[PDB]
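Below you'll find the structure, written out as structure tokens, and then a few comments.
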Protein chains: 2
Amino acid sequence: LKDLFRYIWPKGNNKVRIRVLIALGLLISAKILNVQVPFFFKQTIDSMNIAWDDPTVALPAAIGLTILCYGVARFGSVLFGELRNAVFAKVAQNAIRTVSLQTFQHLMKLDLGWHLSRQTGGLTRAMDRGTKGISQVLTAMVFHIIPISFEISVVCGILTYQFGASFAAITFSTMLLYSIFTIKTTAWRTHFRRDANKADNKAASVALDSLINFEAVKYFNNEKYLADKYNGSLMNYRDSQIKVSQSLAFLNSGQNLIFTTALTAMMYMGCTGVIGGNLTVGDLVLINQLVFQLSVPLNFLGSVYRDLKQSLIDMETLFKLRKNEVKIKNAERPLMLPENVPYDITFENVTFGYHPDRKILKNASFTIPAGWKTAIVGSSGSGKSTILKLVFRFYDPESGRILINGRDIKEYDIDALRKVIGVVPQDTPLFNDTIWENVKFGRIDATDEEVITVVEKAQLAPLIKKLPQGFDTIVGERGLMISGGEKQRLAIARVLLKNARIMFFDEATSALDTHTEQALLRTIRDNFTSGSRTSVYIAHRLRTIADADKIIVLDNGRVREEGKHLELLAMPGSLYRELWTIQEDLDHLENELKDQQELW
Amino acid sequence: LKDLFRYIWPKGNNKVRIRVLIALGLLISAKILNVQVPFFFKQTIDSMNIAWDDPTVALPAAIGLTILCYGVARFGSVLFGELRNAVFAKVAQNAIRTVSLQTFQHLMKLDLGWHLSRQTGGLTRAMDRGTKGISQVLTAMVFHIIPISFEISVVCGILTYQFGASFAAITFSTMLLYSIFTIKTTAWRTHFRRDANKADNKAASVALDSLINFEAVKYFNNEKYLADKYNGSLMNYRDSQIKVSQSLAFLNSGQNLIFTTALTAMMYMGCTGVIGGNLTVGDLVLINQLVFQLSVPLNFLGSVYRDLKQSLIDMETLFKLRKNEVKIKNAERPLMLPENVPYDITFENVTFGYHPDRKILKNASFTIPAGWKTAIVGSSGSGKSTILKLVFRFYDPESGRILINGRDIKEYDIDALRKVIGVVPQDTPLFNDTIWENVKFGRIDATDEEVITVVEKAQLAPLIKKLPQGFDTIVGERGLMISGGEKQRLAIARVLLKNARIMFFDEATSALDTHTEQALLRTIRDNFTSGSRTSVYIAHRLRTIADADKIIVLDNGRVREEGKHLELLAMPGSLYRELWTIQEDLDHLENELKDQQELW
Ligand SMILES: CCCCCCCC/C=C\CCCCCCCC(=O)O[C@H](COC(=O)CCCCCCCCCCC)COP(=O)(O)OCCN
Ligand SMILES: CCCCCCCC/C=C\CCCCCCCC(=O)O[C@H](COC(=O)CCCCCCCCCCC)COP(=O)(O)OCCN
């Protein structure tokens, strides 16, 4: 909770400290007035208790002022309460915004392993729950607990000074009883609510499972059994809600019984004190009204405490996400790439594996030269979908040297590297947003003319104008769903916008159509063919790897051989030959079977 | 709303009428006491306002009784309120149960078209919303509206008889003002809450779309843009909640201002009436306390009215689902099948189509003889997945005669028919329940020994004992997910339990493995081969249709020819030949390509 008091009382920002002190003053004055009200009511009652001789005179001003003060005190108490609410909301929402944004800025900075291990739904639920918890905690600790505590103290002091300690004793005892009673009975009612929600979700699941499969529900005549299961679940839910209502009745009745006993006993004490000439009827009114005022705001407090501990747990969970440490950090003396010459990714004595038990890439030592569209190939598990993650600095090498331009990779700024490293991923994503925004994603700092030029260069205009809304469609799960080729050309356009020196085509064409694959390859070779773009195809369908100036083969996480397609295909025993023959026969059978299918 | 007053005041059930009258009596007495309380307080104040001469006497009993009556009246008012709540809950939940069950009993009785047109999520949401609406309507119309109306009337009568009409005028005017103010300001606050929820869902969607695609968020360095979108959405949400809190402050402050003006003006009227020797200070107390009691329960009522109209709309929607009419009804003079001889499904001059525009099955006239495992075959759209729906009486024939045993189908009881008509559907369903229950589904009135015998006959025991929990696994979407063959043998076991005379295998093997298909066929031919089970295979893979005694071919929704496999395959020009050759070459290429794949 300390970090919370750090987000609402920081070091340096005076605006927030002042807003908080103002909320404090408003709270204090609100309670002062809520307690002064009865005193004006009593001064009224004790100024009217005279023997009026002339029943035609006007109301003296000494009493009109008292009545007016009574009214303005009521109004001012409630008003200051609500103003405190408004102000401290202005504060708590700033705190929530700040913490959520700092957390999200961290997550975008952690390593990848910490994201692949953990679940995303869990992270989002944690953020939401911790935020609601901060809100509820500040609420219940400024709106319901601190004010009522101040009021109880003021009331006990009033009743101890004016009349005696007996009233303060009775009031504090009543408060203790009310509190513990409410807490325990609320636990009880929570058990009942849990049971009810369970038995309602059950019935809903049954109704669903029965209406979706109506055909099978009727193919066997089993509709009465379903109605009976539904009746049983509904009866359980009925009984549970019955018990919930009865328990709420017990709760409210017991609370009112407690406060009624307090008020009645205090009326008796005041009525036996009046006999001693000490007090006056106005004092009975004062006591009853003070205690009832104490009673008014206690329902809410007794309710909220139920939720405070879960909210504190959620807050701790959330605040924990920013305590995690980053392993991939900008090593000392960050630099900037030469950014004036071609680039290389020469490896040296590399050894890397996700989990330290099963190494995937072993003693690899190869060379990605300058301006030569190298091609990696192997098996899924032979360490070819990992070169990217290892050059993009998502992980580090275990006793390995990722040498770029004769200089290690752990010496540059991770961002100065990731900014000149572009990728065409296998299954590109699409945010729940437009298609113009998802393509601006490549370089937000772009002019719309550049965006349209690249969208046309990627052969996408025929597919964007074909849609209902021009450049404003809604893509993603929560919207339109386009197929593979479109997504791949979209990712290609993103890359075109990035305009990087080194490109990694991570299986751009994994599961698509033959002619769509050929179109993608044609576009890629028409755009990414200059002699100033180090290209690297992480491919497993050699049908596309024919023009590369260096083909690297990885078996059992080790480099085997190099050379051009025709060069090594003619070499005895090379895996290139077996793989090529297998893929060729596979494509033969594939296209033949597809022709047969479209026949049928 | 009338039907509601029919479900809580039926004709014949005296228990419910009596429970309701008791709730009524409790409500009335609760308000009587909540209004008598101040009179005891005033009798107290006006009995203590004496000149006590001996300040050592005890409290007379004439005042102790008054104080005790005051306390028991408070407690009894609240107690009767809560008892009314409990009782009318005991009633409303019975009503909810009854209406939900009757609705679900109807849906299981409607035709199929009404289910295929409409959406299931919509039906379930409608049921849930209408149920919550019934609950909320009864609540707000027995707990918040009727009681406060009775109390306002009683208060106006009291203040009109005892003192004068001015107080009743002020009180009723105050109530009008409070009501309309609360309504309008609540509409306002609802607008603000809508905006806030929108801008929070937006931010959550952004966080999701950014954490799921973290790889692509980093492959382009676009994390600051994401943080900025998040900051913008969070700022909108912040401002919206600020305005919500300020508006709630305005609301509560205005309400308290209204009631404060009422109380203060009434104190002034009472204090200028006391001058006329008419009233006494106790009357000022009486007035203030009565009006404050009126004020206490009004927040809730002012809130709920927001939700009452949507709830009435939901109730009407729900109650509408039982007004729909059934077209497939048990025609006059329902009968029972002979149930002592083999069965036939001889058609005659049939003509049927889902939508009257595009007929699918035209002038069909064929014969499904007794004990002959007939086989239908054609194209998906040639009218072969419809013979079932038309013999199972999910639809009716347009100028067609579905003759069974020389007698029409519209003459028997739909259930006496559906009970001797079993089906093995293509994609069988699985409820979110066990595997022993989903197999008991076939015949709930079965002995566990029969269930296990058939589960073994279906060659399923190897697949039920292979799982963690024996006969108690959790299947379905919300649980374990088994593959095709298991589901098909499960549906087969269901049928085995039904033990019907006529069976329809509706593409039992559509998309499975070769050996799994052969195993399913072997099981089916081992079980369903007796000479007393009219079998009908609605199949499109003739590789299984070789042993049937009658193969029917449907082209363009018309019967073409008949005969045994070898009989018509040797016939010139028969579609059987083309289809057989195509499927054979297709299976050849399929298995060859699969061998090639498992090579690679
Ligand atoms: C999180 C926990 C924090 C706990 C902090 C609680 C501290 C409060 C403790 C004790 C306060 C009790 C003081 C009451 C003494 C009684 C004085 C009194 O009776 O005066 C009342 C009105 O005062 C009034 O209106 C009573 C209100 C006066 C209270 C002022 C103290 C607050 C100052 C701010 C403290 C941060 C009027 O009485 P009268 O008949 O008009 O004349 C009597 C003499 N003038
Ligand atoms: C959905 C809308 C339905 C609207 C129906 C509302 C009908 C109510 C209309 C008028 C009722 C006003 C009657 C009050 C007359 C005043 C009588 C009165 O002052 O008696 C009060 C207590 O009575 C009391 O405690 C006051 C409560 C008595 C009320 C009894 C009437 C209810 C009967 C049930 C009706 C269904 C005590 O006054 P006291 O000083 O002790 O002596 C005066 C004479 N005994």
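Start at 1 and count along the chain as shown; that gives each residue its number.
Header entry for method reads electron microscopy, 3.3 Å.
Quick reminder: no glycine exception, Cβ is built from N, Cα and C everywhere.
Under the heading domain 'ABC transmembrane type-1', Swiss-Prot lists B:20-310, citing sequence analysis as support.
B:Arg125 (mutagenesis position) falls within a helix when secondary structure is assigned with DSSP. B:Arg125 to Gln (Swiss-Prot position 216) appears in Swiss-Prot as a published mutagenesis result, with the remark: Decreases ATP hydrolysis. Decreases transporter activity.
According to Swiss-Prot, the feature glutathione binding site maps to B:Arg189, B:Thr190, B:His191, B:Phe192, B:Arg193, B:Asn252, B:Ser253, B:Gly254, B:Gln255, B:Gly302. Around the Cβ of B:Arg193 (glutathione binding site), a 10 Å sphere holds 17 further Cβ atoms from the protein chains shown. DSSP classifies B:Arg193 (glutathione binding site) as helix under the three-state reduction.
Residues or ranges marked as domain 'ABC transporter' by Swiss-Prot: B:345-581.
Here the Cβ of B:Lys389 (ATP binding site) has 15 other Cβ atoms within 10 Å, regardless of which shown protein chain they belong to. According to DSSP, B:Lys389 (ATP binding site) is assigned to a helical segment. The annotation ATP binding site is assigned in Swiss-Prot to B:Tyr354, B:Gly378, B:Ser379, B:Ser380, B:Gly381, B:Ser382, B:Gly383, B:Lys384, B:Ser385, B:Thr386, B:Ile387, B:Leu388, B:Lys389.
B:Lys384 (mutagenesis position) falls within neither a helix nor a strand when secondary structure is assigned with DSSP, and so counts as coil. Other C-beta atoms found within 10 angstroms of the C-beta of B:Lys384 (mutagenesis position) number 23, with every protein chain shown included. The annotation that Swiss-Prot gives for the mutagenesis experiment B:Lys384 to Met (Swiss-Prot position 475) reads: Loss of function; significant decrease in ATP-binding; no homodimerization.
For B:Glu507 to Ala (Swiss-Prot position 598), Swiss-Prot lists a mutagenesis experiment annotated as follows: Loss of function; slight decrease in ATP-binding. The number of other Cβ atoms within 10 Å of the Cβ belonging to B:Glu507 (mutagenesis position), over all protein chains shown, comes to 18.
Checked against B:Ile387 (ATP binding site) by C-alpha proximity, the recorded positions B:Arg125, B:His191, B:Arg193, B:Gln255, B:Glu507 yield B:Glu507 as the nearest. Comparing Cα positions, B:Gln255 (glutathione binding site) lies closest to B:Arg125 out of the recorded positions B:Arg125, B:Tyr354, B:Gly381, B:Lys384, B:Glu507. Among the listed recorded positions, namely B:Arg125, B:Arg189, B:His191, the Cβ with the most fellow Cβ atoms inside 10 Å is that of B:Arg189.
Counting in whole angstrom, B:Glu507 (mutagenesis position) lies 9 from B:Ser385 (ATP binding site) by their C-alpha atoms.
Chain A comes close to B:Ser253, taken from the recorded positions B:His191, B:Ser253, B:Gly383, B:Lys384, B:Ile387, B:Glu507 by a C-beta to C-beta distance under 8 angstroms. Among the binding-site residues listed here, namely B:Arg189, B:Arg193, B:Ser253, B:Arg193 has its C-alpha nearest to that of B:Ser379 (ATP binding site).
Non-local neighbourhood of B:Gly383 (ATP binding site): B:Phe352, B:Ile360, B:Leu361, B:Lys362, B:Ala364, B:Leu554, B:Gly557, each in the same chain, at least six residues away, with C-beta under 8 Å from its C-beta. In this structure, the CA atom of B:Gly381 (ATP binding site) is 33 Å away from the CA atom of B:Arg125 (mutagenesis position). In this structure the alpha carbons, written CA, of B:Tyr354 (ATP binding site) and B:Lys384 (mutagenesis position) are 13 Å apart.
In the three-state DSSP scheme, B:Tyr354 (ATP binding site) falls into the coil class. Across the structure, B:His191 (glutathione binding site) and B:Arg125 (mutagenesis position) are spaced 24 Å apart at their Cα atoms.
Put simply, of the recorded positions B:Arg125, B:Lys384, B:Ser385, B:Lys389, the one whose Cα is nearest the Cα of B:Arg189 (glutathione binding site) is B:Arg125.
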